[PDB]
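Below is one structure, written out as structure tokens; comments come after it.
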Amino acid sequence: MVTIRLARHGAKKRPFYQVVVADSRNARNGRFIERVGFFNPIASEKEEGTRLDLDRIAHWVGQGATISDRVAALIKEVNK
Amino acid sequence: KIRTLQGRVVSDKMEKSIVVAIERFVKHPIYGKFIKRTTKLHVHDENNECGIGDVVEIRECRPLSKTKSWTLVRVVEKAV
Amino acid sequence: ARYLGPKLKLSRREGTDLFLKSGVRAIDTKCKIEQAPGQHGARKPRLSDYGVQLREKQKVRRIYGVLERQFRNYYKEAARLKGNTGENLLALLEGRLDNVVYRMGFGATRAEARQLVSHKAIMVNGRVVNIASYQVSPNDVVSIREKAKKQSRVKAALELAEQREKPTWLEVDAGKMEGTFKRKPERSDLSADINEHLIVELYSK
Amino acid sequence: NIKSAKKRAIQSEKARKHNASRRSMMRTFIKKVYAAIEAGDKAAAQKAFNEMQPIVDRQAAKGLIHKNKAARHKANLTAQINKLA
RNA sequence: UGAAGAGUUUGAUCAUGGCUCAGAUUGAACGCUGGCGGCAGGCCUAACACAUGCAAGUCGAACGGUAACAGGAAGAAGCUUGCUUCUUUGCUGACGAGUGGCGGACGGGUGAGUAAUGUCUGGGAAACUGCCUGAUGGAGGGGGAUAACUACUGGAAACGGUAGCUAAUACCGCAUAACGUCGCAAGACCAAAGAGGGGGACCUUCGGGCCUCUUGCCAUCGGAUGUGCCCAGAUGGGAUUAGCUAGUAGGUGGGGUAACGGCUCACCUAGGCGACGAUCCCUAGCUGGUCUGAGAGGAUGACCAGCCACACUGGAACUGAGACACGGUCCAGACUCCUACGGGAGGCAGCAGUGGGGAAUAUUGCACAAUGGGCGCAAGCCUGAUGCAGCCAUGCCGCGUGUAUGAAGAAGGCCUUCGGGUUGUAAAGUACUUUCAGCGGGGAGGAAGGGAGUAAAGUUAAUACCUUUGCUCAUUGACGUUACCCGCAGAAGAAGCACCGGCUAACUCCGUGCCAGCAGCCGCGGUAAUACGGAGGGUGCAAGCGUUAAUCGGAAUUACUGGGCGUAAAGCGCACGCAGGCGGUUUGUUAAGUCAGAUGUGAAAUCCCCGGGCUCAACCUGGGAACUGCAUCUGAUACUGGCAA
């Protein structure tokens, strides 16, 4: 069981999430498996705030991954 | 490869245990050269099939008695 | 501090002329240079190696207005561009926003230009800029504000600039006071400030 | 120990009380077989194994004894009788 | 793309060599001084003891229940007139406690202990693995109970104990039995729990049976994951620690553990380990990494990340997929507290605070907004994780404390040959601007999801449910009196510290006179002190500066890179020689070393290159490189090593 989730590592009064594959039995900013891109809500189209990896995840989900509200709906914001 | 070390016996005083002595060329990055660092190890043997000073082939493997995890595959020669 | 101390007096203590707080009317007429800063400023000492390096450093240092701490930051940015880091170093000191604006004739002086950068007078694009340590980008849009050309300071600050060489790596404008940082400063655009040898000695310690 | 969840101790205890009994049963029945081994009573060995064969297994499926432990028990046991009777 | 040197021994000189300084830095501390904002960081010492508050529970869609709340109804009142009040009642939301599940092994903290079978790195095989997820099948029919509860009863409390009664996704049979387990085969054997939503046709003495959906439940084999286990190498110091080691080392056979194993046990052998450094002692969390550095290297391991250990001290097992369990349990011990003195309670190395100790380290803050975590079928709750605020120049960075112009070069000092010179365009004076701060007014973005509907070409009852999909609507903001922006007067409110003999940038004047005192080093000072003290002037840094401590550098100053040893420190008094190190030459071979390519692997962050995002930079960030390595695979054969000749 892996758990794909957000992880803010960005400086104060400026969220920079990081969609990561971890496990839920460890720290949000702590122990990770491997990334699956980023989520920046501060992008507004002067830079790209995302990195997809659609492919990678699609394998991981079958491998028993779990998606949190945000992460799941964030594939949805960009659809395919 | 079964992690094969061409070692040289140095102890038949037990039956099914023979201490084989092997070395790797260990380098110092601060003396900046290789040397011979010889390390005796405790191998698990079929019975005995060799004398001392017997060049052999040994291999890694399961543990199966205290400080064992190498086996004798064959006795190369008694003397070179 | 930001210095902003007794300006010219350093020109005195180095015996070398600069426009910093001088006019174009006073050029050491009714002002004095080098007569004797202090009561010992008349007589000249030979100076040790370290002597030269210190004095000379301060020469370059005060015709941008730049501090110590600031200068180190410049030195690790110079040696973080692939080039001659003598050039890179003095290129970045003439990369200070306060300086390019002066060198496009919008500042009366080097120093007065930075008084502008204090207030919301300077801008790049539609973006307001108040920080002078900003190294402008190749092909910039470094304009004055609408509601800043109406001030009597900004009108009078194109005035004192007039009749200078204006070493070209950039455009000098008067329709919209909007230039372009259209190539970098270079060894040829030094105007006899070639003292890159000194400070790179000083700094490497 | 003012916490709510310190009530778990009571739960643990209903548990320990029960889990104890399960271990005890098995722990004894397995010895009745080793009786027939050491004393050499060939018939008995079989018969005594057969009576405890289900028992030790059930507990395991549940998790009391667990799957993997009873495995090795059942191996050792039968092993005895094969070389004996 | 990158490496600085000077002083200090001599009357003078060059070497040799120790010492010093210049530098960067640090969880820094202190003194003096103080404008902000942004970001980061903020008990290192006694792993010392803690007042007080809070951080571990949550699910009624598993229960038996109804205590409260809120509603429904029934009798009744009040007769606020058909409405409020009252008793009754699980009827419905909803939920106390209690059972029961799952979490409570996460996250958070700390480095005491631990030089190692602990870590790190790389391999590896005789392992296990709940929640997740794939595949196949199953889930049949029963029973005996026990909390609660009730009625008592023991105690001052703390805290219990009886008797009767009862529930389950509780417990345990019995039934069923593969790709299952044991077994050579033959054979034998082992499991469960169903809950909800909704509904037409039948059935209910009307709670339900029925069907359908849906999730869950049981098993077995997978996958992914976490966690054990083994091996080799790397891991700190000290040989004024050289001998050590009986479950000690190994072999047999039992037992045990999830699995291998002296893990443990019976017997048998007498070895095993060690200067290629065991064992023992001191010291220390370890690593990525960090800092410094030109690199190599050294030192170091704070915050951030991973691992290990520890949880009042000592110790132990139980449960469970997993623990040797921080806020579990039990025992002992020293503490602390309660007490009706009989007997009991607790554990801040969690957050915040407290005293103490120390040179030193912040609020008994706010919050469910966002992100993440826990449970749940969902709502929702729980969250000192976290996100923020407050307090602190602790540091890095950004910007400001004014701009222009301004000389009979103003008074006022100071020095002076008494002509001035110096302070000094500095100030005033003139024209100019209000950032930042302050006040008043606007004002983004971090917020999507969910929630109330409708659309499905799903599943089935033919459009339920549930899920799915976009759509439709009303909201979701703790920070916060917000990032930011607008206006408002008026330079207004915003510069100091150290040093100036030489090293080393920067001199004079008095006061004192080997006295006073200075002092990083070399040294000053016994009456014109460029070195003291004060002043005038100046130099460098600057909201910080200096001083100290501490690390590394410089220092090739212990030299792998990168040293000497004739006399400066420095060749054992001299031989032989084991181990160790080294190896003339020719052919052949091997390919271990080595080189190359290939493949894994070298976490991320940190670092680095290019390039974005915060008004810029600091910081944050994207991709790529580095990731000095290691192993394996396949190739190469000159050298190196091995063998043969």
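By Swiss-Prot numbering, chain B shows 4-83, in order.
Using N, Cα and C of the backbone, Cβ positions are placed for all residues, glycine too.
Among the natural variants in Swiss-Prot, B:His31 to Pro has the note: In neamine-resistant mutant nea301. The residue drawn here is the original one. Quoted from Swiss-Prot, the note on natural variant B:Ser68 to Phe is: Prevents 30S subunit assembly at 42 degrees Celsius.
Here the Cβ of B:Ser68 (variant position) has 10 other Cβ atoms within 10 Å, regardless of which shown protein chain they belong to. Cα spacing between B:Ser68 (variant position) and B:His31 (variant position): 34 Å, rounded to the nearest whole number. Non-local neighbourhood of B:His31 (variant position): B:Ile38, each in the same chain, at least six residues away, with C-beta under 8 Å from its C-beta.
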